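What follows is one structure encoded as structure tokens, with my remarks underneath.
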Amino acid sequence: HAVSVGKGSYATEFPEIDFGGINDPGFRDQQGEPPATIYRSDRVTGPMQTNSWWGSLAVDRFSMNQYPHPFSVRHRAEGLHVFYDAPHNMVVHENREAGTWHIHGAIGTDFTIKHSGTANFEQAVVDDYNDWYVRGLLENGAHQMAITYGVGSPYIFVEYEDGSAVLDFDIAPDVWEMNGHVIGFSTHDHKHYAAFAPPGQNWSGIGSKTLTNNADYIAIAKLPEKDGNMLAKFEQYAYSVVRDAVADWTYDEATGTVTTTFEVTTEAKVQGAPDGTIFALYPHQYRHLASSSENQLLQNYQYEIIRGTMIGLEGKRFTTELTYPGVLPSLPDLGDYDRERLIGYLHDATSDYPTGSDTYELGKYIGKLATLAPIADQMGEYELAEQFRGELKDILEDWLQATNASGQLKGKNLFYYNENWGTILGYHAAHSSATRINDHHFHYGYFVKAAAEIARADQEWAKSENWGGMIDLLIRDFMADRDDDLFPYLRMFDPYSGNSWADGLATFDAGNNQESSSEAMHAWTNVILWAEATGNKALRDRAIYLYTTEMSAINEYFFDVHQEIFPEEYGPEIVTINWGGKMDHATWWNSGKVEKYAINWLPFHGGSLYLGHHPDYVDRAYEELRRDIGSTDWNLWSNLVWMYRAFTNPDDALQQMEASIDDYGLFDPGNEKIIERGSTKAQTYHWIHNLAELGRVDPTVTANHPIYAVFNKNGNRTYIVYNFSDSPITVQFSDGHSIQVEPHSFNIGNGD
């Protein structure tokens, strides 16, 4: 059975897969479904949230190791293990022959939070969650322990049924402050914590390995320092348990400002407890803190974690402000290229084909075609552009239908709605996109790219009663709004951490991870273009919110542009994979040197200009990679490096491109030395030459519409706008400049 959505459809029964003769158990196991068992209480109904920092709690019987910074925690039969990575736990390791580096801590236990009545819970389940906290529930009949925690919370809130509190240590802690019902303590290795019980419920066991308390409520805090004034501050909010937490945003189109307010609602566990908490802010938040939140900062309240320094802030809410910088549907026709040569490369691209039947490889191919089409238009090759768009339509009109000619479900090239979790899965699948609900933004982002390029030339096709409904459905899978009947809220995105998490299950002792931040940014860019093309303001603004917030996380945790987060002894100028608990210069497959950088640059598209906002970073990263290679003889993906290099030095990029671009003949799946397989010569040539004429990205200038870019070459500014509207528009830039744009066109460099 299947459900119609305009001219398309999706499957509601798991299809009989067409393996196409392939016997490899790997490929066949990829054509499955996500886990049947979900560890959630009957309070958690509707589409299950995935791609979370906390997801292992939902998937494994207890949990794996999690990073509600500043803590790490894990659920066990015996209770909740709590740990903090102090500097003596932190390490930086290099494997020279592998070309990898690892910044990590340890899987230890500072202490265990336990229930007086049982050390043998049956399971731990998700009993509730919000935008960034979760409520874990350890269950053993009448015995329950409910633990509320989250990223950015220096508290762990503990609620007991049919028992009371126990804190268990391997080595007896130093209780340096005993206020009866509040204690300040330190581990044998000098890690400072506190525990809070209601007044009159005093702690026993002081001086021993086990601290007990008769209360049915306690809180644990990580203290920034061994300091009784801090303890007194933590005491004020220790009885205010977080029940709701919401990240509300606005996009002000006139200024480009994306404003996000993070707000909790708490429940008082003693008389008079304030409605509020103490937040621990990550760098990407506090570097952008609103003026009106500055007075809530607790200045000396600092935690060192993998993502650098966190700082304390008290109250009900705080606000961040970021600047959306615009995106483009593509670069315009402004380069000093040889036009017959670019036309030749466009014709050469007709030899390209997908190197796989799965959603990722197929996605890469349709991203390639979608990128060529507007370049072909610019060169006056409208037939060729139309050929590319036609191929896009045939592929999409296939994948977006679940049923064949006879009305039966297909065995491949279809989407299926898994009801158990509430997600759209594509078959053929790869990289655990269906078995783990991984990488939906990475894969489906390319499908939206394909659709946005079709919509730019053909609004009729993109209507919801036609093929638009199924495109809006894919988008909803990976970035649904609130109260969506089929999907959880913003699946991929962690509003507090500021980045997308790529693994649907998060069953790793380093928490969740994200490798290709650029493929995430690509997904958000394409939803912006799709939504602008189809007149969907609400959807567009949400993708703007995501593009802009994720940008802020990328610049800190992947690039460290400010040079404050990576340890000094860390050699690379990039982190490739960010986890909850660690950072890797490494890829998910066995790769060489360029790939461990370029996996956070690709693919290149009209939303990629964010990569050039920090020219010194771009120089610094390129120079480090060049030093490690020993030359400009790139081990793989040379064109991606040339393209990146053009952000700060297009002459040098031009020189490397001329020397080697034509070593590559026509498309060869087995050789990505020069041209990465999701990329083309045409794209490479068009991009570098455009950058050579335009100069540098100028993020200091904004516009009062969202599809634009500003460049600066030695003080001379080029302003670029694309107009998706049927009517002309006028665009005001923040430096006083004003331009007029005709319908369905760029303001300059439309080509022919």
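By the numbers in Swiss-Prot, the shown part of chain A spans 28-779.
Structure method, as recorded: X-ray crystallography, 2.5 Å.
Using N, Cα and C of the backbone, Cβ positions are placed for all residues, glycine too.
Copied from Swiss-Prot, the annotated features are:
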| type | residues | note |
| --- | --- | --- |
| ACT_SITE | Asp466 | active site |
| ACT_SITE | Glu542 | active site |
| ACT_SITE | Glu546 | active site |
| DOMAIN | 28-722 | domain 'GH81' |
| MUTAGEN | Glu542 to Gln | Abolishes enzyme activity |
(request) Around the Cβ of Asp466 (active site), how many other Cβ atoms lie within 10 Å? Please give the count over every shown protein chain. (result) 28
(request) Round to a whole number and give the Cα-to-Cα distance in Å for the pair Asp466 (active site) and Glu546 (active site). (result) 9
(request) Give the sequence-ordered list of residues that share a chain with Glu542 (mutagenesis position), lie 6 or more positions from it, and have CB atoms under 8 Å from its CB. (result) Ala529, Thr603, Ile604, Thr614, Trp615, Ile626, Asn627
(message) Excluding near sequence neighbours, so keeping only residues 6 or more apart in the same chain, what lies with its CB under 8 A of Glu546 (active site)?
(response) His468, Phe469, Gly472, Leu629, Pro630
